[PDB]
Amino acid sequence: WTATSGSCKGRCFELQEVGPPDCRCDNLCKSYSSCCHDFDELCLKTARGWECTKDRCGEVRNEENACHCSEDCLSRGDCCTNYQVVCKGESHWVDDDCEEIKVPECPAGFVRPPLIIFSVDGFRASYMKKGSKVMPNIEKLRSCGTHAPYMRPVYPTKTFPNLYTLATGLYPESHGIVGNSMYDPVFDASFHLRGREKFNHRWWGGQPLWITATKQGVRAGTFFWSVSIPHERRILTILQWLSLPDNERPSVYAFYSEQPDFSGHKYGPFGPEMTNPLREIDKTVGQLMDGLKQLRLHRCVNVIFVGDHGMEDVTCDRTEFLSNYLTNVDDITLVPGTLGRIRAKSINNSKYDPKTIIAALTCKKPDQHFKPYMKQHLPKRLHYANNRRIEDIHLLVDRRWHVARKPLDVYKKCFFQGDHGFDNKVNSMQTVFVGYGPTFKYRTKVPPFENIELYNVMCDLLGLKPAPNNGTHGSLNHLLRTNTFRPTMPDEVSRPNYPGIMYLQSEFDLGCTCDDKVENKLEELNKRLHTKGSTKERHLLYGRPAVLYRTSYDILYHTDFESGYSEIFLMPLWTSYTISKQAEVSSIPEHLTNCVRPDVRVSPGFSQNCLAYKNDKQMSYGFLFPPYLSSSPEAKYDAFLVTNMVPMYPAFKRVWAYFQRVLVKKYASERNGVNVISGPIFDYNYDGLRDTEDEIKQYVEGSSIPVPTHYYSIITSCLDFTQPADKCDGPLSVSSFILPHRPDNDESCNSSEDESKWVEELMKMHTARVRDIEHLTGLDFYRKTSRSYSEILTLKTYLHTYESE
Ligand SMILES: *[C@@H]1O[C@H](CO)[C@@H](O[C@@H]2O[C@H](CO)[C@@H](O[C@@H]3O[C@H](CO[C@H]4O[C@H](CO)[C@@H](O)[C@H](O[C@H]5O[C@H](CO)[C@@H](O)[C@H](O)[C@@H]5O[C@H]5O[C@H](CO)[C@@H](O)[C@H](O)[C@@H]5O)[C@@H]4O)[C@@H](O)[C@H](O[C@H]4O[C@H](CO)[C@@H](O)[C@H](O)[C@@H]4O[C@H]4O[C@H](CO)[C@@H](O)[C@H](O)[C@@H]4O)[C@@H]3O)[C@H](O)[C@H]2NC(C)=O)[C@H](O)[C@H]1NC(C)=O
Ligand SMILES: O=C(Cn1cnc2ccc(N3CCN(C(=O)NC4CCCC4)CC3)cc2c1=O)NCc1ccc(Cl)c(Cl)c1
Ligand SMILES: [Ca+2]
Ligand SMILES: [Ca+2]
Ligand code: NA
Ligand code: NA
Ligand SMILES: [Zn+2]
């Protein structure tokens, strides 16, 4: 119940929301159907429209008007945004030449430059170039300020997950808004775009920027907007708030536009009908900047122009139906469209089985346009699993397609021509970022970055300490003129042991064999030097990784590679080696095919054993440093040490052996040498974080050898590829992956073919940031480089996407 017979007189767009049953006058009252009886009359004035005209200049103030053109309007803070242009001979902001904003030029009483976030729904990254002729205000923001060619949204590339990630710095699995539609089995409640459950605070986790600001004594304007409030009134409301007395005035404001998404769904991303919505958004930016200029704030405020996701061509005819694959389609609930999420229709149905549903959906049709996954098998870069609102079965839908349960769902719901939601590396899903103002740089282009990073920057712009989030604070310092955040590297928690030769061969009873009894003062001192680290400078280029948790491990040196060997997990945490452009690939010699050699530096008790692999009929092993890339026949023996062995399913060995035998050398050839760091990952609870020993769900049968859930590699070279990886003077270039360690290749529908036709495609799908590997391993890389720490943070957040231009 709302007692809507209270009044909005003197309350229009009040910032503090009043509680039930008292009637409301804030910017969300319409959404709750709770506005006072006189809200439209008093707060949504429209008389005489939104622009001054020559005849209105100097008029007698008429409080009925939408905005004012009387002499008093500037001191009232309620002029039409074009007042000074029409009535005082001033220019529009867009017509003024760009002039660098070296320092804030703010009115007296301003404690800090305000921040205005101007969020555009469905604004695809390529609109900034493709629509530039029809968006002159946005083009001035972009060209004069700091811009990225695009900004990467989070998955799924839907509105609410992305706007709430922008606000919190968190992945959707952590903030809890994992789709536009959700079921939470603990609450037993459903969240929808339509309706009221979405107003319940229990859905919305983390700490959004307006709460962060308020907790730290920075006032915030209200960020959500009721859809029916026209954009011109949203802009005039922000400008009125900016005219509040110092003690009342917010320091952070948000404008939201439902365009161009609304039209893009109807017309497709580049439908001829799209020009007009882009013109209208640009006119809104123009009103805001003219309005700021009238208030002498246009060289004081920092403005962020940012989108939530892009827009792809999608029509009804490109729909896959689950009824074409499943016999039992009425036993499932599907959340449909540009991603699929499946769960049982009834928790009482004991015959429901996810394994049989996955198998029925796997590679069934030659050009099948979705791929099913258990959520823990989704690419780790999506960070889309650790939330009970994410169903166990996920369908990754190809760009331009939908999935639905039955055909009747689609024609009893062609209308639409655009949609979004797909994998967030897809080019059509990318969106925009421009920062303009005293705190941003001038005429500066920055590389693409992820939207999870912007919360920290917004906190920096406002002098706030961010709540804990998934950004990497400091990685966007290159966007800023001032207010940079100067992080320190994390402290190493565990220091390594450096074991020497401590064990005799006969102390080992591992069931291993090697034909190495194959028999010099020149070359014996030489081999001893390699074991003490004489080549370590060639193979550990950026320092050893730091171990950020408590554990016991050993550094092991060799001619061709260095490793940090875990006595707890019985395998390396990391193995590092450099392959020059001139490196030669060789074979595993016949006499060494099944060779595994005890490592006399490491106790039998802290070693793997061959008998466990013989006994485990499902599990084989591979090596982290590949024997194919040994520098000499004699160095090759090091590659067969038991301390270089890791457990690998035979299906996975197909992938791994092709990466090591073919792709490493291909990269070294293309990039002028590469440094590779490879290792295992254990993430049995799919939280994106390193498992402790007591979280390991699978061991090599009969043993204490834990089975990795994934294997990573970080592949680094010189950004200037005229310099070899091992003699690089400047910035680095990286690409990385986190490959799922699976006992079959069902994910790859062409896996019966030669690995040259499917393995690199798999690897691209599982591309990763070095930061993703850091979370998953508790290691900290690139500790010893010539580069600034903020530059290294940017490098650790880089994702190689393998999308065309
Ligand atoms: C991305 O960045 C985020 C933010 O930094 C990272 O997430 C953090 O990760 C931490 C580890 O997973 C996690 O720390 C835990 O916090 C527990 C207290 O949690 C509450 O309070 C915080 C602080 O205000 C709050 O933010 C939390 O909010 C979550 O939960 C509510 C639901 O109630 C949601 O609305 C909200 O969206 C959010 O959900 C997300 O996180 C939870 C996990 O907390 C997931 O389950 C959800 O799926 C969703 O992803 C909470 O309200 C604290 O209890 C934990 O402590 C246990 O573990 C420690 C280990 O040190 C142990 O020592 C303790 O004893 C304790 O164990 C006991 O409980 C166990 C479980 O019941 C039990 O098994 C044991 O036997 C013990 O009794 C833990 O410290 C932190 O909360 C989240 N924060 C957020 C916002 O998500 C995220 O990791 C980053 N991602 C990547 C990839 O880097
Ligand atoms: O604006 C709209 C549409 N619209 C319209 N009317 C609404 C009325 C109320 C609510 N409620 C307020 C109480 N809630 C809330 O304050 N939650 C946070 C504060 C406490 C913890 C998290 C939960 C949400 C949401 C909306 C809403 O979305 N769309 C644009 C937009 C802008 C910014 C963001 Cl971040 C997002 Cl996700 C969406
Ligand atoms: Ca959207
Ligand atoms: Ca984990
Ligand atoms: Na075996
Ligand atoms: Na296959
Ligand atoms: Zn949309």
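In chain A, numbers come from Swiss-Prot; the residues present are 51-463, 468-573, 576-591, 617-886, in order.
Method of determination (from the header): X-ray crystallography, 1.5 Å.
Cβ atoms are placed via backbone N, Cα and C, with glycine included.
When secondary structure is read from DSSP and collapsed to three states, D171 (mutagenesis position) falls in the strand class. Sequence-distant neighbours of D171 (mutagenesis position): residues of the same chain at least 6 apart with a C-beta under 8 Å from its C-beta are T209, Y306, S307, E308, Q309, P310, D311, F312, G357, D358. As a published mutagenesis entry, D171 to N appears in Swiss-Prot alongside the note: Abolishes lysophospholipase D activity.
When secondary structure is read from DSSP and collapsed to three states, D358 (Zn(2+) 1 binding site) falls in the coil class. Annotated Zn(2+) 1 binding site per Swiss-Prot: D171, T209, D358, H359, in sequence order, evidence recorded as experimental evidence.
Swiss-Prot documents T209 to A as a published mutagenesis change and attaches the note Abolishes lysophospholipase D activity.
Around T209 (mutagenesis position), a 10 Å sphere centred on its CB holds 22 further CB atoms from the protein chains shown. In this structure, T209 (mutagenesis position) is part of a helix by DSSP. In Swiss-Prot, a published mutagenesis experiment is listed as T209 to S, annotated 15% of wild-type lysophospholipase D activity.
Per Swiss-Prot, the feature active site, nucleophile maps to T209; the stated evidence is experimental evidence.
Look at Swiss-Prot and you will find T209, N230, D311, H474 tagged as 1-tetradecanoyl-sn-glycerol 3-phosphate binding site. Summarising the environment of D311 (mutagenesis position), the number of other Cβ atoms within 10 Å of its Cβ, over all protein chains shown, is 23. Mapped onto three states, the DSSP output places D311 (mutagenesis position) in helix.
Among the features that Swiss-Prot reports, 1-(9Z-octadecenoyl)-sn-glycero-3-phosphate binding site is placed at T209, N230, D311, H474.
Quoted from Swiss-Prot for the published mutagenesis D311 to N: Abolishes lysophospholipase D activity.
Of all the Cβ atoms in the protein chains shown, 18 others lie within 10 Å of the Cβ of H315 (mutagenesis position). Experimental mutagenesis at this site is recorded by Swiss-Prot as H315 to Q, annotated: 20% of wild-type lysophospholipase D activity.
In three-state terms derived from DSSP, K430 (mutagenesis position) belongs to a helical segment. Non-local contacts of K430 (mutagenesis position) by the CB criterion (under 8 A, 6+ apart in sequence, same chain) comprise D764, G769, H791, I819, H847, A849, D853, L857. Listed in Swiss-Prot is the mutagenesis experiment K430 to A, annotated as follows: Impaired secretion. No effect on lysophospholipase activity.
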Modelling gap (4 residues), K463/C468 Cα distance, angstrom: 10
Cα-Cα span in Å, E573 to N576, with 2 residues unmodelled: 10
Neighbours of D171, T209, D358, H359 excl. site residues, C-beta within 8 Å of centre, Zn(2+) 1: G172, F173, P203, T207, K208, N212, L213, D311, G357, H474, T485
Spatial neighbour of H359 (Zn(2+) 1 binding site) that is closest, considering only the recorded positions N230, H315, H474 and their CA atoms: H474
Pairwise CA distance, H315 (mutagenesis position) versus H474 (1-tetradecanoyl-sn-glycerol 3-phosphate binding site), rounded so that it is a whole Å: 9
Sorted by sequence, non-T209, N230, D311, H474 residues with Cβ within 8 Å of centre, 1-(9Z-octadecenoyl)-sn-glycero-3-phosphate: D171, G172, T207, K208, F210, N212, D358, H359, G475
Site of maximum Cβ density within 10 Å, from binding-site residues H359, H474: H359
Count of other CB atoms lying within 10 Å of the CB belonging to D358 (Zn(2+) 1 binding site): 28
Recorded 1-tetradecanoyl-sn-glycerol 3-phosphate site residues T209, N230, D311, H474, farthest C-alpha pair in Å: 14
Set of same-chain residues at least 6 away whose C-beta sits under 8 angstroms from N230 (1-tetradecanoyl-sn-glycerol 3-phosphate binding site): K208, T209, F210, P211, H242, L243
